[PDB]
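Here's the structure we're looking at; comments come further down.
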Number of protein chains: 2
Amino acid sequence: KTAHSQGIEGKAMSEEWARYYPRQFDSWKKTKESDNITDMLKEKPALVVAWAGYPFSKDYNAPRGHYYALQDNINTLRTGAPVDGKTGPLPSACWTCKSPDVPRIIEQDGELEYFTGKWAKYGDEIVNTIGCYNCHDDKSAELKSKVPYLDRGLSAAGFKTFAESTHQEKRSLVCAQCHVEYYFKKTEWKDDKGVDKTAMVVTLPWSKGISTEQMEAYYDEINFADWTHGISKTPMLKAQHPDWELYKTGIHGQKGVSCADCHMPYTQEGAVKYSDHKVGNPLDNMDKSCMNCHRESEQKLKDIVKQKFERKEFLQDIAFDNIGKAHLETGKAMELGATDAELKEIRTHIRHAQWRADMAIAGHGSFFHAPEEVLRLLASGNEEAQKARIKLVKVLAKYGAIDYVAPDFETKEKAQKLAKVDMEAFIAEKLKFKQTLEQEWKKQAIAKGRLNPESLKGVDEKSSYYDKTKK
Amino acid sequence: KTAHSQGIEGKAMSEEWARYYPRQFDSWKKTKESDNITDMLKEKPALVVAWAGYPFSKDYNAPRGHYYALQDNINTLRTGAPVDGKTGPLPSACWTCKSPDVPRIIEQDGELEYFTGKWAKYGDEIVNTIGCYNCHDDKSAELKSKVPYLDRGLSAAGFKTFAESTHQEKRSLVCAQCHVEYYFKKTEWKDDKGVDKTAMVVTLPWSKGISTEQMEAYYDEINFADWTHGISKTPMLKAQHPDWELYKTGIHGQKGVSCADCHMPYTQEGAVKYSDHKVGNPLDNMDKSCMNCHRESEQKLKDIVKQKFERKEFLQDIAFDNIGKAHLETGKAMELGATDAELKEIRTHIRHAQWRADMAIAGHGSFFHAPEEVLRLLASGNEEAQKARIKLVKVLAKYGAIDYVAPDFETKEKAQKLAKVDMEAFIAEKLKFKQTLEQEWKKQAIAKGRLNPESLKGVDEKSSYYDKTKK
Ligand code: HEC
Ligand code: HEC
Ligand code: HEC
Ligand code: HEC
Ligand code: HEC
Ligand code: HEC
Ligand code: HEC
Ligand code: HEC
Ligand code: HEC
Ligand code: HEC
Ligand SMILES: [Ca+2]
Ligand SMILES: [Ca+2]
Ligand SMILES: [Y+2]
Ligand SMILES: [Y+2]
Ligand SMILES: [Y+2]
Ligand SMILES: [Y+2]
Ligand SMILES: [Y+2]
């Protein structure tokens, strides 16, 4: 048994676990070191065109330390600027994979209630970032999935549930609670008081399997669309960090190497074994993350990973360039009078091209986790995009614009203009929200004892639209 | 020293080495077991369209045992039906990587003389198949490259020559004498008698490096073309088994694992070590070919290789389908009156698309030797093909055929009709050659003592156009 077999008071606050596990708490806190904000829309402006008419065309950055998960959720322009708990563009489900306060609230008010309402609804309740409670039982300290949608997805795909899995499988599944592709399913329900409500439930599109093509069939079967493209009016699908799904198909995943083996390597000290809880780049600690299975220079192995990244970039730039052009060319055809009937097949091609290309790049480590599937996906997506473009030349010709040249979108500025994103406006509105409602959320959370100010140190010095210098 | 330190009389005939190395001779002879003839034009008819106007549109099969190299060189419809030593479509250079009689002749008449004349020129001299003398010194039995063009290529690419390489590197370089991409360079020269002659010299296009793109630049710089496409009139480049080049970039090649490690695995018997000389499929002998470095079931490793093959096939079919359509669409535009100026960019795209796609599939083991580069190449080639097709829609439109649909080529029969290949005629002509001149070559070679009839057992029972049943 543990030294807290009856549970931990204030379990959602990771600092409450420090008295029992100071070592893991210390390394866990170190993800604060990974504070870099890489603006992906600035690096890859083609993505802005791909996501026109969707929040990702406003703000999308690369992943950084777990220490910043909650704050980045708050800072991203995607969550907008609510003025109260009933406003703002996004739903409560956006907190789900950002805080240990999520299982706390679910276990208190029920899953459906948690998934009901606006993101702003829990602003002063969900205030702790990725913590001990998101992965451990507060009585046995054993690994556990705290979100019901994971087992639901696992079963649907023919996988064993978390409780039925081996220890090694759990070392990856705890990560899969969040590092997977998902979509919000509108769900009607009635509470204990008989009131009719509507929830937006996190759902893993795994009922037909976890391959990109199986998920695609899944979405097409239910005629689902995350949004209607702002330029091409295509019924679009958004892929979001399908880290585990692509990992499972890669060679390491097939060989049984878990997420933890590389991202949370062991350190043996006598008869005691410790897991590095500073979840980050395995390449910064290869001696413990890689060289325990591979025998050769760290530099050579690093060069090999670099090679994979370059190959992925090569195909990614081609795919998204043609996807961007297809969107713009479809928009031009619409402007000339092309009918939905004339553009139906074209739009289906675009939908599939981007779904496959996005699924390939949305998981930032996929180029390494499953190198070959990533390249194949990008090649498949590009082919769908070009099939659309070949058909588009004919539609453009019918309307007298066969020589139309889709405008360029080589910079974030030019791309956002094409996507009609008024950044200045969104940023100004965001800052006002942060200076008012956000500070009230934090003040109230601290007053109620849900938030410890110590956890806020250097947590809000950077975003894609401001940098106080160094976190 | 060896037991034949002064050399071996009749060294070109591998049977002459059996008295010294009966074990290696026995396994070497066993490649006779790999007698399967897989007609690649039947399996992948798109290749016929790709090679229209070139010999490969007539006959192209997958590789089989070394035991059949010489006979397949004779049987392929590509070498045609010469009636004497001055006729036939191909040059003497076609014998180069098929027989130990090649170094014998080169060392006797000089490199330039060997490379001068028709293939039929040496019909009764080059009669032994891949033998001991192609890879070993007949005095020390040490590994050696017997062809000057390899070191020439190695140096040109910044690599060390064969003699300057390590033993492990030599275990792969001996294979590189033949398993590489090449082209025939027309070379003017004058013999000892002052006579002016023209030779077609095997040349490795490695002066700019060994990557597909570097070789492409190499060919473009000298405005080289293997042939003018029979349908699109595009200046084409033919890739031929760039096995070593792609292998060198793969992870195994980067890690120092030689061709021999998998294809000629060791067998330890006490203090003596033997190399399996039955060069074939490593998957048929995984315990010795793979499991000496990898630790897991043979089936799982086999399934993984199968997965790579399927991914490669997926992208290959897409690439060659668009390449085929581009060729046909260009041919249609020509028929309508399109000028060379209007088709110049299109043709450059096609040339590059096929060069990259062919380089990816010409090496039959590349899907495994360098999985990721193969997928990237096929994706790159496909993109070039689609760029050509998008431009072709516009040219077709200018000439009133925007709705043109390139004919299908899903069967070898239909593809060869589009490529205007009269198979019946070529086969009939070939059989007459085999029944007359070929039998004379073999009779004379046997009379002169250059050929041992024992080596002909079951060697000519199959081809792509006949099957006496079982070799
Ligand atoms: C949900 C509760 C999560 C769980 C459980 C795990 N991760 Fe996570 N991870 C999550 C978020 C929301 C983020 C983004 C953080 C931000 O503010 O940008 C991340 C990020 C990572 C990263 C990147 C770290 C970096 O320095 O860039 C990695 C490598 C990562 N996460 C890995 C990972 C693994 C291996 C997990 C299981 C052991 C794991 N995460 C769980 C959300 C969640
Ligand atoms: C779990 C199933 C998640 C849900 C539901 C949402 N997010 Fe998420 N988010 C999750 C992970 C594992 C990661 C890291 C890996 C990655 O590729 O991003 C993230 C990261 C973010 C970030 C930082 C990166 C960025 O996009 O700028 C933000 C700002 C973020 N997530 C916001 C966010 C919102 C608004 C959501 C609702 C639509 C949302 N996430 C849901 C996991 C999950
Ligand atoms: C999920 C993303 C995790 C978070 C957040 C935290 N821990 Fe963790 N922990 C996780 C894994 C995958 C593992 C390895 C499991 C295994 O048996 O291999 C661990 C392990 C521990 C342990 C056991 C000893 C060790 O391996 O170091 C302890 C005591 C532990 N974790 C404590 C702990 C605390 C206090 C955390 C918050 C500060 C915490 N963990 C977060 C995954 C995750
Ligand atoms: C042991 C548990 C492992 C750890 C930790 C890492 N790798 Fe690994 N790797 C492992 C296996 C069993 C395999 C399958 C092939 C084999 O050797 O049997 C691999 C394979 C790779 C590869 C090649 C596959 C590819 O993607 O092309 C690479 C380049 C590789 N591994 C790199 C690598 C790095 C950089 C790691 C640390 C971050 C790492 N591996 C950890 C087993 C294990
Ligand atoms: C070792 C063999 C690994 C396994 C198993 C998993 N990951 Fe990984 N991951 C690894 C590397 C070498 C990299 C690339 C690092 C680089 O900078 O080149 C990654 C990357 C990620 C990322 C991207 C983080 C970022 O870009 O900021 C994430 C989010 C990530 N990995 C998550 C993750 C999860 C959840 C895994 C299991 C499903 C997983 N990784 C396994 C190495 C290894
Ligand atoms: C030229 C003199 C060669 C040398 C030296 C090596 N190979 Fe070869 N190989 C060559 C030819 C002309 C052929 C085609 C044979 C035919 O009639 O189709 C081949 C074929 C192979 C194969 C395929 C065998 C099968 O059963 O399908 C392999 C796997 C192969 N060769 C490998 C190989 C290796 C590893 C070498 C060096 C040790 C090697 N070959 C040398 C011509 C020549
Ligand atoms: C060495 C540099 C070569 C030259 C020059 C030529 N060939 Fe070849 N050939 C070589 C190898 C290594 C292989 C096996 C690997 C492969 O992918 O094919 C071959 C195989 C053949 C075959 C059998 C397969 C087929 O194409 O049906 C034939 C019939 C053949 N080679 C014929 C041939 C001719 C006519 C050549 C002159 C143009 C020629 N080869 C040159 C290596 C080399
Ligand atoms: C080239 C394609 C080869 C042909 C044809 C033959 N041999 Fe070979 N042989 C080759 C290699 C790559 C190796 C291994 C070299 C090493 O040191 O690792 C060998 C080795 C031998 C040896 C040494 C002992 C052994 O490893 O078995 C002998 C005595 C030998 N080869 C003899 C031999 C004979 C008699 C051949 C013709 C019948 C023959 N080899 C062909 C490559 C090639
Ligand atoms: C030892 C000399 C090896 C032999 C013989 C074979 N492989 Fe190998 N393999 C080896 C290394 C050092 C690596 C690099 C990665 C690592 O584990 O350190 C590999 C890698 C692979 C891979 C993964 C890479 C990829 O292509 O995705 C696979 C799938 C693999 N090896 C398969 C394999 C098979 C089937 C072999 C026999 C025919 C084989 N390898 C031999 C080292 C060695
Ligand atoms: C092990 C790690 C290998 C190394 C090193 C090399 N080859 Fe290989 N080769 C290997 C496999 C697993 C395969 C595929 C077998 C299958 O049927 O799936 C191949 C295949 C080839 C081929 C194709 C033969 C055919 O299709 O008939 C050739 C011609 C070949 N390999 C040649 C070859 C050469 C010359 C190498 C060094 C440059 C080489 N291989 C290395 C495994 C391994
Ligand atoms: Ca989604
Ligand atoms: Ca060539
Ligand atoms: Y406490
Ligand atoms: Y990062
Ligand atoms: Y690979
Ligand atoms: Y003798
Ligand atoms: Y074969």
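We're sticking with Swiss-Prot numbering for chain A, so the shown stretch reads 37-507, in order.
Any Cβ shown, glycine's included, is placed from N, Cα and C.
Sequence annotations record features per position, and here Swiss-Prot assigns heme c 3 binding site to A:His102, A:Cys211, A:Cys214, A:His215 based on a large-scale study or a structure entry. If you draw a 10 Å sphere around the CB of A:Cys211 (heme c 3 binding site), it holds 20 other CB atoms from the protein chains shown.
If you look up Swiss-Prot, you'll see A:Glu217, A:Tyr218, A:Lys274, A:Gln276 marked as Ca(2+) binding site, on the strength of a large-scale study or a structure entry. When secondary structure is read from DSSP and collapsed to three states, A:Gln276 (Ca(2+) binding site) falls in the coil class. Taking a C-beta cut-off of under 8 angstroms and a sequence separation of 6 or more, A:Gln276 (Ca(2+) binding site) has the following same-chain neighbours: A:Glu217, A:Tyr218, A:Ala398.
For the mutagenesis experiment A:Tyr218 to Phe, the note given by Swiss-Prot reads: Reduces nitrite reductase activity by over 99%, but does not decrease the low sulfite reductase activity. Counting Cβ atoms from all protein chains shown, A:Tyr218 (mutagenesis position) has 22 others lying within 10 Å of its own Cβ.
Residues or ranges marked as substrate binding site by Swiss-Prot: A:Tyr218, A:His277. Around the Cβ of A:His277 (substrate binding site), the same chain contributes A:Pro99, A:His215, A:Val216, A:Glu217, A:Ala398, A:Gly399, A:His400, each under 8 angstroms and 6 or more positions distant in sequence.
Under 8 Å, Cβ to Cβ, and six or more positions away along its own chain, A:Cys329 (heme c 5 binding site) finds A:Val293. What Swiss-Prot lists as heme c 5 binding site is A:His288, A:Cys326, A:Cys329, A:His330.
The Cβ of A:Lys274 (Ca(2+) binding site) lies under 8 Å from the Cβ of A:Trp87, A:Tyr90, A:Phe92, A:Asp262, A:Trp263, A:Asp394, each of which sits 6+ residues away along the same chain. Counting other Cβ atoms within 10 Å of each Cβ, the binding-site residues A:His102, A:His215, A:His288, A:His330 show the lowest value at A:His330. The Cβ centroid of A:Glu217, A:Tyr218, A:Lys274, A:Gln276 marks the Ca(2+) site; residues of that chain outside this set whose Cβ lies within 8 Å of it are A:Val216, A:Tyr219, A:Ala275, A:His277, A:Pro278, A:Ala398, given in sequence order.
Across the fold, the C-alpha of A:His102 (heme c 3 binding site) and the C-alpha of A:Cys326 (heme c 5 binding site) stand 22 Å from each other. Summary of the heme c 3 site environment: with the site residues A:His102, A:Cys211, A:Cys214, A:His215 set aside, the chain residues having Cβ atoms within 8 Å of the Cβ mean position are A:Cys133, A:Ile166, A:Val210, A:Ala212, A:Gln213, A:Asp279, A:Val315.
Excluding the listed site residues A:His288, A:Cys326, A:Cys329, A:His330, the same chain places A:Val293, A:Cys298, A:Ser325, A:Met327, A:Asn328, A:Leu337 with Cβ atoms within 8 Å of the centre of the heme c 5 site Cβ atoms. For A:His330 (heme c 5 binding site) paired with A:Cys211 (heme c 3 binding site), the C-alpha to C-alpha distance reads 24 Å. Largest CA to CA distance in the heme c 5 binding set (A:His288, A:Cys326, A:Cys329, A:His330): 12 Å, whole number. Across the structure, A:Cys214 (heme c 3 binding site) and A:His288 (heme c 5 binding site) are spaced 20 Å apart at their Cα atoms. Checked against ligand 11, the binding-site residues A:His102, A:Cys214, A:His215, A:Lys274, A:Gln276, A:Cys329 give A:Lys274, A:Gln276 as the ones with a Cβ under 6 Å from it, listed in sequence order.
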